[PDB]
There are 2 protein chains.
Amino acid sequence: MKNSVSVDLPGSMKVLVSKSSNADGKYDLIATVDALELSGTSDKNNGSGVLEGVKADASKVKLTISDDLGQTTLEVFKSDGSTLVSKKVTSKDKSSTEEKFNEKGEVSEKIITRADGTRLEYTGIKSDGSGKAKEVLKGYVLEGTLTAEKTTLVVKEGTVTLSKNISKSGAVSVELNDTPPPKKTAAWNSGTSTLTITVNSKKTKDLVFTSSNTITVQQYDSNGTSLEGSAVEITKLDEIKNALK
Amino acid sequence: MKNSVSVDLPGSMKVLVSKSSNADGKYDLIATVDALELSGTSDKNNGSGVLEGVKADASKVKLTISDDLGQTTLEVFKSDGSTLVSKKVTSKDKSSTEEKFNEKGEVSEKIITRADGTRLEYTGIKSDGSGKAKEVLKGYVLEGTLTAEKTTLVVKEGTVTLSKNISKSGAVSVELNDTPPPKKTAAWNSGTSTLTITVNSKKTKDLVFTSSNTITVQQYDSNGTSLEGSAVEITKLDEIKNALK
């Protein structure tokens, strides 16, 4: 710090590495990270090495810098120092991986940043690999979910589901499902001159064709077993068409 | 006509039947029908009997009245009198059946009126029983077609076809078809990271998923075998949704 050299780092950080060595050959590293003074003695005079620090709430902070000034590995622990909370790995080339762990020392969440600026954001992860997913792309977002084998991001339009699957090892594969909406059916009763229309095991309408040469609609209650209202006579084509929706 | 009695008739007609009998016991009938004087001698003094006449173009007109004043059967022939053109039967109770015949002495067309005021209108009839159909109902019209067995009147709304079938002997029966529109399918090429979308054996779009983490649409020509345009990149969700329609 005193008369030393400023080194820029992956992820908008600096370190100050001492101009000269110490008693045991080391170089002094000081970095203000987040807002803590972090400190450490390193074999090398470039910026590489570990820096440690303690938050005012007694959480332990450990910043590792990779030998080639490539990779800053920012770990946060619980007060004991044994129990990992969070971990931001940044890479040389602008890409980062913000993790989070749970009570058990198991990964809860994961924000992946990509070199371009696009993101994979996993949350609510569970013991059996599964959880939410978001993909931040340039201009728009693909939501989805996670499993042990794969991420699946989905986009829907009416009867079409587009499904972008990203495998564990990076492999994209895409698929499409068009599935028709539930269709009307009907049954004719010759006895009563009544068409009863069934949608998805729910009766919906009675269309009745009278000896008086006219047509009457009545609606099934949303139970789909008893009629409701009273019988509405038809007065032009349009109404018959309406009943068929 | 001279000093006789006016009888009203089925189908807005009158006849004048003579007050007294003739030489051979008959009663004189005169009717102005359409605009012809029609004439005939009848056994009975009520209005019943036949009346004949000749149009100025030499077509022969034959009006029959049923004994009970029930039914007026207006036939028109060709000039020869043997070859039927048209035939309007009216009934007592306001119902009528306007036929038409063809060159061969076979029925071409048929307007059925019903007592209520509703109509069945068959046209363009053919040797194998078939032809157009219209049903004039109170407030609206059901179009359709004819066969030897049956009339079929159809009403459509999107994927639904309502079909009212009237059998030879009057029997109504109704049916419904909901049939889903042609659905998208797609094939993935791992080689090129391209989804190709097929609608009804016609390729429609290429969706391409780039190593650059972006999506590009290109359209198939309406042949459904070669691409067209050039590859349009995607810029928000909405566009991806659009491609799925």
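Each position is counted from 1, following the chain as shown.
We read in the header that X-ray crystallography, 3.0 Å was used to get this structure.
Cβ from N, Cα, C; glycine included.
Here is what Swiss-Prot says about this protein:
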type	residues	note
VARIANT	B:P10 to S (Swiss-Prot position 35)	In strain: CA7
VARIANT	B:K14 to N (Swiss-Prot position 39)	In strain: PBre and 21343WI
VARIANT	B:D34 to H (Swiss-Prot position 59)	In strain: 42373NY3
VARIANT	B:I65 to V (Swiss-Prot position 90)	In strain: CA8
VARIANT	B:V89 to A (Swiss-Prot position 114)	In strain: PBre
VARIANT	B:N102 to S (Swiss-Prot position 127)	In strain: CA8
VARIANT	B:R119 to K (Swiss-Prot position 144)	In strain: 21343WI
VARIANT	B:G124 to E (Swiss-Prot position 149)	In strain: PBre and 42373NY3
VARIANT	B:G139 to S (Swiss-Prot position 164)	In strain: PBre
B:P10 (variant position) versus B:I65 (variant position) - Cα distance in angstrom: 9
Residues from B:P10, B:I65, B:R119, B:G139 facing chain A - variant positions, CB under 8 A: B:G139
Per-residue Cβ crowding (10 Å cut-off), top of variant positions B:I65, B:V89: B:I65
Cα-nearest neighbour of B:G139 (variant position) within the listed variant positions, B:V89, B:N102, B:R119, B:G124: B:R119
For B:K14 (variant position), the number of other Cβ atoms found within 10 Å of its own Cβ: 14
DSSP-derived class (H/G/I helix, E/B strand, else coil) of B:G139 (variant position): coil
B:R119 (variant position), number of other Cβ atoms within 10 Å: 16
Nearest of the variant positions (B:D34, B:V89, B:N102, B:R119) to B:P10 (variant position) - Cα to Cα: B:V89
Candidates B:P10, B:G124: member of the variant positions with the richest Cβ shell (10 Å): B:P10
B:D34 (variant position) CB neighbourhood, other CB atoms within 10 A: 12
Structural state of B:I65 (variant position), classified by DSSP into three states: strand
